[PDB]
Amino acid sequence: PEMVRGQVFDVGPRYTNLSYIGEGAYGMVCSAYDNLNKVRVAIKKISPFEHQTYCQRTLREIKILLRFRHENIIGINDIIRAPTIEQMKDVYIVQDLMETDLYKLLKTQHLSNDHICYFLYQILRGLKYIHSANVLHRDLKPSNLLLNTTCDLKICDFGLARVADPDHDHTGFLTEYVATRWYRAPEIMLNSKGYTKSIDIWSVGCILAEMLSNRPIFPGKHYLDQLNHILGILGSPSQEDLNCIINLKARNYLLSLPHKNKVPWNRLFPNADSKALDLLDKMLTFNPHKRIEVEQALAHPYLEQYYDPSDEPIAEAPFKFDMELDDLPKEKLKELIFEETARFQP
Ligand SMILES: Nc1nnnn1NCc1cccc(OCc2ccccc2)c1
């Protein structure tokens, strides 16, 4: 089999001419030539079967990505694995090759207002579809927004995604969270498990702020730093917003803080389009019940040159896991991954 760095990358015969892109905790990514479609693609080698958590994340993401079909959500083109469960040690996922991501773009490039508007429209268009299926992404951030050389944008990395569950969203103060710190909504640190759609709208707001300035708006170094950043811009919550927080430890922590007044957005972003700032204000609302929903955001005047609800599809049915993937042994998960990937076998 073809080899890359130390490692076997056995994807022949359809895929040849491999080049290293990167590695991570989650596997190795290469580009390759697709001899069938005569284009270069991206392939990720995943080796998850020894670890129950890695199996869960892998199965969840495959199921979601195979079910969704939308221009602004990355798709799975092909999945390569051994013909038998006994011989399957790795899985290779094939996706369209996307040249860059919004994280890399922001590090290196000034965005025009026209690009900011188009990027935001595409994010919200994709998010409308995701939310319409009753799924929450939960880890929206610039590195999970892939771009090609014509600025087509695709949302990726659904490893932390969950079905919405408003009724079970409550929890106590300082509950652990897994998603990326700077893009976590305030309520995560206070009283929320992140099981409602409002947590994704917050993240989009953060992304919009970062596009306007090229830097993260709330770059907290740990928990109460993440909050004290937020409150230094938004100002101290009103009595009405605190009355929403029934848990005493969370409410009394917020009452213990010195008063902060709101910093107006136009002082932070003097070059920004006023319509962009109005929409930003509505996404970065402290109280999640007052936060704008995705459809209202698409209908906002900032996006009027793109808004077309007839070209902003919704899912044909809500999404549900046929099982709870938390309590299954890794051997059962291996079998399920085998079964889900069978449709790509010759
Ligand atoms: N699509 C793409 N182009 N350059 N980078 N990049 N994203 C990384 C990537 C490439 C190929 C396959 C990938 O698979 C991610 C994945 C991992 C587990 C389950 C389902 C999907 C990821």
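Following Swiss-Prot, chain A residues are numbered 9-354, in order.
Cβ atoms here come from the backbone N, Cα and C positions, even for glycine.
Marked as domain 'Protein kinase' by Swiss-Prot: 23-311. Per Swiss-Prot, the feature ATP binding site maps to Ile29, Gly30, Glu31, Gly32, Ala33, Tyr34, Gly35, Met36, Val37, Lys52. In Swiss-Prot, the entry for mutagenesis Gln117 to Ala states: Reduced affinity for DCC. Strongly reduced affinity for DCC; when associated with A-123. The structure shown retains the original residue. Among the mutagenesis results in Swiss-Prot, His123 to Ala has the note: Reduced affinity for DCC. Strongly reduced affinity for DCC; when associated with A-117. The residue drawn here is the original one. Per Swiss-Prot, active site, proton acceptor is recorded for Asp147. As a published mutagenesis entry, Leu155 to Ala appears in Swiss-Prot alongside the note: Reduced affinity for DCC.
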Original post:
Cα of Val37 (ATP binding site) to Cα of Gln117 (mutagenesis position): how many Å, rounded?
Top reply: 24
**OP:** Determine which residues of this chain, when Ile29, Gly30, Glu31, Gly32, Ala33, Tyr34, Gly35, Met36, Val37, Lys52 are set aside, have a Cβ within 8 Å of the centroid of the ATP site's Cβ atoms, and list them as they appear in the sequence.
**Re:** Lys53
Original post:
By CA distance, which of the recorded positions (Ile29, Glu31, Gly35, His123, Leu155) lies nearest to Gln117 (mutagenesis position)?
Top reply: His123
Subject >> Distance, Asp147 (active site, proton acceptor) to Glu31 (ATP binding site) (CA atoms, angstrom) >> reply: 20
Original post:
When the Cα of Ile29 (ATP binding site) is compared with the Cα of each of the recorded positions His123, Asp147, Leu155, which one is closest?
Top reply: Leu155
**OP:** Ten-angstrom check, please: count other Cβ atoms within 10 Å of the Cβ of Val37 (ATP binding site), all chains counted.
**Re:** 16
Original post:
Sorted by position, what residues of the same chain at least six away from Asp147 (active site, proton acceptor) have a C-beta under 8 A from it?
Top reply: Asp165, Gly167, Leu168, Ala169, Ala187, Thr188, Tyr191, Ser211
Subject >> Residue pair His123 (mutagenesis position), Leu155 (mutagenesis position) - Cα distance, angstrom, rounded >> reply: 12
Subject >> Largest inter-residue Cα distance among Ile29, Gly30, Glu31, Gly32, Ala33, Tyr34, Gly35, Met36, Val37, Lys52 [record-listed ATP binders, Å] >> reply: 14
Original post:
Do you know which of the recorded positions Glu31, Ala33, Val37, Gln117, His123, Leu155 end up with C-beta under 6 Å from ligand 1?
Top reply: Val37
